[PDB]
Number of protein chains: 4
Amino acid sequence: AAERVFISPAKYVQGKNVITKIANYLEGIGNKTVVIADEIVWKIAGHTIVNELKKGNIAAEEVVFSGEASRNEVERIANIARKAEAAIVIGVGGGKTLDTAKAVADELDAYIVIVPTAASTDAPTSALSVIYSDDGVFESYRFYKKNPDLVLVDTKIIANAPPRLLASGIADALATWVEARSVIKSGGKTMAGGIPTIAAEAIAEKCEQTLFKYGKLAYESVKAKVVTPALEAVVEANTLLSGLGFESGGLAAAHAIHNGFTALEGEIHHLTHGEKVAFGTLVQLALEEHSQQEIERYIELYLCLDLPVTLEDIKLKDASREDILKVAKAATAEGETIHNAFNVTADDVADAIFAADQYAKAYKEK
Amino acid sequence: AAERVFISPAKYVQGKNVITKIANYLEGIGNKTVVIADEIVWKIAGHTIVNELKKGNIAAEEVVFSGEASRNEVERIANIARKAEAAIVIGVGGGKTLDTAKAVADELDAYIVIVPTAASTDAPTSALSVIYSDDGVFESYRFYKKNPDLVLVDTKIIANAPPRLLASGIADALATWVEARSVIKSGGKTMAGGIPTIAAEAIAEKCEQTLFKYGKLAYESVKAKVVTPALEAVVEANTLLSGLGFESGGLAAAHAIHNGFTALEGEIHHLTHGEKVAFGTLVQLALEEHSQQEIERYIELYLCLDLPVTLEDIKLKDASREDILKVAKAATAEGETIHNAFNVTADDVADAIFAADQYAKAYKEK
Amino acid sequence: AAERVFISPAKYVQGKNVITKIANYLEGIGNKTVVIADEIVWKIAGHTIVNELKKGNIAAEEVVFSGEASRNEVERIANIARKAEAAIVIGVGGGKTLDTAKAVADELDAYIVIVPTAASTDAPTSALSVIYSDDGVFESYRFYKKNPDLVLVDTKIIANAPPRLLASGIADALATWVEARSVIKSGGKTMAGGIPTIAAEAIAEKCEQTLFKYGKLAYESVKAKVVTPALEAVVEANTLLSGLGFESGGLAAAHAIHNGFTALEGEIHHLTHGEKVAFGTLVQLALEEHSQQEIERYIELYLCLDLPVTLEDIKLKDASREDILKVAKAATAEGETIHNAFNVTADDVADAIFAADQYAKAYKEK
Amino acid sequence: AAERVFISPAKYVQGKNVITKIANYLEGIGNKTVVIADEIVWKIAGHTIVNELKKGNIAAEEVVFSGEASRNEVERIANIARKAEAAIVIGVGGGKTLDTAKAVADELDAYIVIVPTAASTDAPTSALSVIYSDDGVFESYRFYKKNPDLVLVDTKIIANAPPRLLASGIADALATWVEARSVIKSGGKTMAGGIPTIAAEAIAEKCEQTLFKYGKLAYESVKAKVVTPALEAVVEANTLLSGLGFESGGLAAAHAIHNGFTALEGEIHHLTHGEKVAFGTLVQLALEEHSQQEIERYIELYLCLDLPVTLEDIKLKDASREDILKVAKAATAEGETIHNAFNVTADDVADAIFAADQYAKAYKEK
Ligand SMILES: NC(=O)c1ccc[n+]([C@@H]2O[C@H](COP(=O)([O-])OP(=O)(O)OC[C@H]3O[C@@H](n4cnc5c(N)ncnc54)[C@H](O)[C@@H]3O)[C@@H](O)[C@H]2O)c1
Ligand SMILES: NC(=O)c1ccc[n+]([C@@H]2O[C@H](COP(=O)([O-])OP(=O)(O)OC[C@H]3O[C@@H](n4cnc5c(N)ncnc54)[C@H](O)[C@@H]3O)[C@@H](O)[C@H]2O)c1
Ligand SMILES: NC(=O)c1ccc[n+]([C@@H]2O[C@H](COP(=O)([O-])OP(=O)(O)OC[C@H]3O[C@@H](n4cnc5c(N)ncnc54)[C@H](O)[C@@H]3O)[C@@H](O)[C@H]2O)c1
Ligand SMILES: NC(=O)c1ccc[n+]([C@@H]2O[C@H](COP(=O)([O-])OP(=O)(O)OC[C@H]3O[C@@H](n4cnc5c(N)ncnc54)[C@H](O)[C@@H]3O)[C@@H](O)[C@H]2O)c1
Ligand SMILES: [Zn+2]
Ligand SMILES: [Zn+2]
Ligand SMILES: [Zn+2]
Ligand SMILES: [Zn+2]
Ligand SMILES: [Zn+2]
Ligand SMILES: [Zn+2]
Ligand SMILES: [Zn+2]
Ligand SMILES: [Zn+2]
């Protein structure tokens, strides 16, 4: 019938203090690298990484990332890297830094090492970058012929990152099963190119189980800045499971709603990718046939993690029907992922956004 | 504490007649390839593949594989490939052909495409080759810095392969959960280098569930030479799930016993890799604490698939204690995988081999 | 209300080849021992033990046990031991040898080591010996102020002992929960002197679970003369769990029926202690309120282990009501254990013996 | 494979007013004893015991225990006992008195009777004493060739002991299953010398079940100073089950953390052994993979029993990372019990101590 496709980064390594073994993971690969990080991350981990590379006689061009994943920034860094004759690109930071590093590596056909300093999105493992305008407006997607070569996740670094970034990552990862399940049921396609494999289904379903079981303990672990088995499990769920699950499992309405928000200008854009996805996930559940108890199971967890569940929480308090319809039209554009699992109109989606807000308010009033 | 590592082939594609899209999956990669297959496989799929490559203006050096994964054969093919300026290596066939192709690709730093023509072992996705002497005697392992770039699995080709080869593949895949579970419980390491990830555990456990649910239907599908959803599920379990699960999930006693058989000369070596692993799996279960019902659940399935469950079935009828001890000493050598999950002596293992044979005989007498 | 009492041997050690560490377990204790075994056991383990003691500079008076646990034999060995100035008594063999060794140790106030060479009864751990006449007729009980100091159980030796002796031991151990449960429910006393403790209840109940789960696998292990985890579990159940469970958990009708058989002369006395107890256990179940399915669960296991379940199997085929009443009167004598859990007459018990035979016959006819 | 070892006191007797039968339990043993108790316990039970011994014509040297289990105190009492020609040592009181009595009995090779007047720790049944400096600083362990000969537990005396001492005993006993389960799973050793037996596993698991079922009722019973079936069950769990379970079942992280506190000076040392173990148990659970609900099940019970669950409760409010690391380094010293079940570093343990405190705080904020 249809072909099933699964893709994956070549190697994923996760553990406490693994950043100190970076020189060991590159011995056979090369001795000239470029390290990309923003100003904050240079202090948190960038210098530590350079030090470890120096101790291994690996050279490192130090690049200060502008802060936005834009074409101009990519061009700029690639030039610096070409000049430096870098064979390895090391991206260090959050989603925008990592997406930029992948683009730079593609331009150079270099080995790419992805070092997330927060478990805030499932960008790390994927074969795509989300490109923005220099001003921070979404512009396009950049797909690659390969997923990253090495994803190196140090849980000590992540235990010290802001709790809000772990909660955002849990939100992005909770969308995984909800969206992949909808694609599996509808016979739709994934970003990998075919129908999901059983491997992706197993991974996506385990992602949700892991988050419900350990998510709150992991959040408390980060608040106390310590590494625990609960945190190790949730960092893997937020990174490897969520990453494989969305890319090879499928996207549907939750991420389409997240994209629809770009049709609006405003304070909503100060929210993180995960915070927007949390609301988008409730909207997808409102478009599905679930009982009140089922939906409340997710609302309860989002609230415990201080994640947004109402239009007021996402800075659209008392938004107008017309504003919501702009989001819905953008979320239902040709090519969006919602069509992989639903046959709905923009009006159906606008109704579901208001419904989700109403269901959350009803829960809160208890 | 410990680091968890997961590795994987870059892309896995599975479906009916996917062999006819080979030219499409290589467009961006190159136009000069080397195709490796044995005499039988050249007729079954090798010519079809070359034809599709020609239609896409991709050149193909045709190589007839000797039949054994040996150093000499690897050297020979690599020379042919260098001369032909091949940038892509396509291995077509069973485990020995695929393991040889990986070695050839490593020598050339070429893109490697693995096209299994039977779902007989979990060799396809792994970053290692098992090397033998020209005469067919195990010699060593060859590990690589990368898993294969593309694994292309055509279920139409596999539906027409001998039922014995599907049963062998199911046997190799049934060892996956039993061995990975034992490594997860003991805190041991995997071939990927660290402790298992939750991803590998989910994959390995789903592997077993898939086989118990669809294995017999898949076997009947192959007997009738047709492709069904049951066959598609079992081919994925035998290839992608079993492959990731053993490599990134862990090996333990079952495969160590399989290796121990090389200490013996005889007709046992005409059995397939999977047939030997089926018995090795029963031995591992006899070394664990399981009730009779648990063990019989596996014996029952092996019998339905015409797989060996007694010493007589593996051509060691009335073998002596001394012969069995040679197997056990080889299976417990320093460096073997049994030590990742058990603290046993050769004598303990020799007793477990006889116990497994006795348990199977007791089941058969019913 | 009532006091609960638990007693136990000081140390229980079980494992493969532990007999070779005997000198190590006695280093601090003494250097002059007496070793008691019958002619058969001297060849199986007695000489091995003496050799290990010699290598440790521990002297050993070698005694050939007559074969019956009688007062005369005890006197004889004690004299030999006194003369030899033995400070340690080592009993090696089956129940009669061990019961004799305990008596000899009591006479001398010596340290006592119990080394069972078959897991055939729960005599090893208990603070009592069953004394017979020189001719093999029950005579009395001999209780001690202490349980044995060291019980050393070598599973390699037991794996090579006759399968019939393991089946007998499983039969003796299956009586444990059935009898202790009846004492716990009736508020009766145990041989330890008080009401059972929760510890004894936990031990007795786990004894039965262990036997149903691993008993058949252990029996098959012995048939093949190998040590497996199943055998290790059942040897512990037959020795430590059954021993603590009966002594500190309570005896009831099953063992009273076993004792009642001494009222008869005949071929029944060639059966083992465990074989007689298996039938006695069915009689106790026939005196309780169980459904047919419950009773058949035990009958099924006894048959699989080749244990007797009918009057014909215990050599009383077509026994007369008068003969059975002699058994019942003896089983209900003042002081017997049946009174700890039942308020029944000899006639009630004679009816239950015929009922058990009828229930077993009904099962066999299926 | 490995040998399993189980050890136990020779006789355990528990019941209301059993102290009045002490003369009866010693009739065959001797007529000259030494009775050890501190000033408070002499009034609560010491005089009553002497009176009962006098009525039986058994002499009794009265010793007032200093209050600390130190070498000097042991020497002092042993001298007094030698002079008195005492053949029996009777220790009456809490853990320190009992540990001292065992040492004195060892010096004299005397029969030892242990009479706990509170069910506050599982010291009663064990073959070891914890020795301190005269000033109250841990010094070493003193292991014996035998467990105590007689443990006599009067529940009437314990029903009148401070509720805090019963809660402490429940805390010590709740660690039993958590620690033994971790040793059973890891294949580690117990204090008895080998791997756990099934008997110890059954005992340890029943210990936890007993405490969850009857612990609160037993605590309320003591508050009202009455003996109830619930109290009888919990006193057995705190003494016999917890005692056998830890010694023959295994120790792991909970008790290692308890020992680590000796690296600190301060008010924490006024807490009881059980109060410290309660926190140590939460730390072990934080090092394991449990869901939030699982961990909260224990926190809820500790709070009901007024046991400490946070660093503030154990007098380390706002302790520094450096202070906690001293505890962790001491808890992970070579030879500590944590290594029997975990492969962790001091840093991993320091993180787990802060995590446990955070999880408890999160529960309390609800
Ligand atoms: N390609 C993909 O598959 C993909 C998937 C999901 C999300 N994304 C992309 O991810 C981006 C969002 O990424 P994000 O949420 O991580 O935000 P981000 O990358 O913009 O910002 C992360 C912020 O956290 C800070 N930070 C990182 N590590 C820190 C640490 N240890 N301590 C303190 N601060 C730290 C950074 O300095 C930065 O200000 C978007 O552009 C989105 O499109 C991409
Ligand atoms: N590197 C690894 O991880 C790994 C893992 C598992 C097994 N292995 C290796 O796999 C090898 C065993 O491989 P195998 O069991 O597939 O045997 P194989 O490769 O030796 O033989 C397969 C046989 O089946 C035939 N065949 C293949 N496709 C066919 C088709 N469609 N129709 C008819 N015949 C067909 C081939 O001509 C050949 O004779 C061993 O050398 C073992 O070490 C390697
Ligand atoms: N004191 C108690 O609590 C207690 C409890 C239960 C049973 N018992 C007593 O146990 C006795 C029955 O004991 P039993 O059933 O073991 O019989 P047993 O001691 O009379 O005989 C065992 C037989 O097995 C043989 N044997 C032992 N180990 C062997 C080995 N490794 N290989 C081959 N043969 C071996 C011995 O030579 C002997 O002939 C009775 O007298 C009964 O009263 C006592
Ligand atoms: N050897 C072991 O296995 C082992 C195991 C666990 C704990 N321990 C040891 O136990 C000791 C702690 O013992 P503990 O918690 O019982 O404290 P403890 O012995 O120091 O004190 C108990 C306190 O309670 C009082 N007390 C006892 N019975 C009483 C009663 N009926 N009414 C009023 N007060 C009464 C005593 O006078 C004393 O002040 C430690 O030294 C620890 O190392 C030893
Ligand atoms: Zn996302
Ligand atoms: Zn703003
Ligand atoms: Zn295999
Ligand atoms: Zn041959
Ligand atoms: Zn018996
Ligand atoms: Zn006869
Ligand atoms: Zn304790
Ligand atoms: Zn103080």
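Going by Swiss-Prot, the residues shown for chain C are 2-367, listed in order.
Method of determination (from the header): X-ray crystallography, 1.7 Å.
Even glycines carry a Cβ here, placed using N, Cα and C.
In the three-state DSSP reading, C:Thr118 (NAD(+) binding site) counts as coil. Around the Cβ of C:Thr118 (NAD(+) binding site), the same chain contributes C:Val42, C:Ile45, C:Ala46, C:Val93, C:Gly94, C:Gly95, C:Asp155, C:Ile158, C:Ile159, C:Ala162, each under 8 angstroms and 6 or more positions distant in sequence. Swiss-Prot lists C:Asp39, C:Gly96, C:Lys97, C:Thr118, C:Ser121, C:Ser127, C:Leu129, C:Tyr133 with the feature NAD(+) binding site, giving experimental evidence as the kind of evidence.
Sequence annotations record features per position, and here Swiss-Prot assigns glycerol binding site to C:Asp123, C:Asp173, C:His256 based on experimental evidence. A sphere of 10 angstroms centred on the C-beta of C:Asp123 (glycerol binding site) encloses 29 other C-beta atoms. According to DSSP, C:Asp123 (glycerol binding site) sits in a coil region rather than a helix or strand.
Annotated Zn(2+) binding site per Swiss-Prot: C:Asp173, C:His256, C:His274, in sequence order. Remark: C:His256 (glycerol binding site) has C:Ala176, C:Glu180, C:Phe247, C:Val278, C:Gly281, C:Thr338 as non-local neighbours, by Cβ distance under 8 Å and separation of at least 6 in sequence. According to its DSSP assignment, C:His256 (glycerol binding site) is helical.
As a published mutagenesis entry, C:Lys97 to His appears in Swiss-Prot alongside the note: Loss of activity. Using a 10 Å radius centred on the Cβ of C:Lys97 (mutagenesis position) and all shown protein chains, the other Cβ atoms total 25. For the recorded site, C:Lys97 (mutagenesis position), the DSSP three-state label reads helix.
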*Cα-to-Cα gap, C:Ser127 (NAD(+) binding site) vs C:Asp173 (glycerol binding site), nearest whole Å*: 14
*Once C:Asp123, C:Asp173, C:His256 are set aside, which residues in the chain still have Cβ within 8 Å of the Cβ centroid of the glycerol site?*
C:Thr122, C:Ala124, C:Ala174, C:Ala176, C:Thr177, C:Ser243, C:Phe247, C:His259, C:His274, C:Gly275, C:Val278
*What Cα-Cα separation, expressed in whole Å, is found between C:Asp173 (glycerol binding site) and C:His274 (Zn(2+) binding site)?*
7
_Close binding-site residues near C:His274 (Zn(2+) binding site), where close means Cα within 10 Å, chosen from C:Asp39, C:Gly96, C:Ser121, C:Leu129, C:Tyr133_ = C:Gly96, C:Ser121
_Rounded to a whole angstrom, what is the C-alpha distance between C:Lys97 (mutagenesis position) and C:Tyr133 (NAD(+) binding site)?_
9
*May I ask for the distance between C:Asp39 (NAD(+) binding site) and C:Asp123 (glycerol binding site), taken between their Cα atoms and rounded to an integer number of Å?*
19
*Work through the binding-site residues one by one (C:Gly96, C:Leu129, C:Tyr133) and name whichever has its CA nearest to the CA of C:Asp123 (glycerol binding site).*
C:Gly96
*asked:* Neighbour count, 10 Å Cβ-Cβ cut-off, for C:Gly96 (NAD(+) binding site): what number do you get?
replied: 23
*For the glycerol site as recorded (C:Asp123, C:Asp173, C:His256), determine the largest distance between any two Cα atoms, in Å, rounded to the nearest integer.*
12
*In sequence order, what residues of the same chain, 6+ apart, have a Cβ less than 8 Å from the Cβ of C:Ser121 (NAD(+) binding site)?*
C:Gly95, C:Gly96, C:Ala162, C:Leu166, C:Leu167, C:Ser169, C:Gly170, C:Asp173, C:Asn239, C:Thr273, C:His274, C:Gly275
*Over all pairs in C:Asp39, C:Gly96, C:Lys97, C:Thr118, C:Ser121, C:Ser127, C:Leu129, C:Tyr133, the listed NAD(+) binding residues, work out the largest Cα-Cα distance in Å.*
21
*Do any of the recorded positions C:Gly96, C:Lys97, C:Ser121, C:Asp123, C:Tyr133 touch ligand 2, in the sense that the CB is under 6 Å from one of its atoms?*
none
*Tell me the Cβ neighbour count for C:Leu129 (NAD(+) binding site), meaning other Cβ atoms within 10 Å of its Cβ, over all protein chains shown.*
16
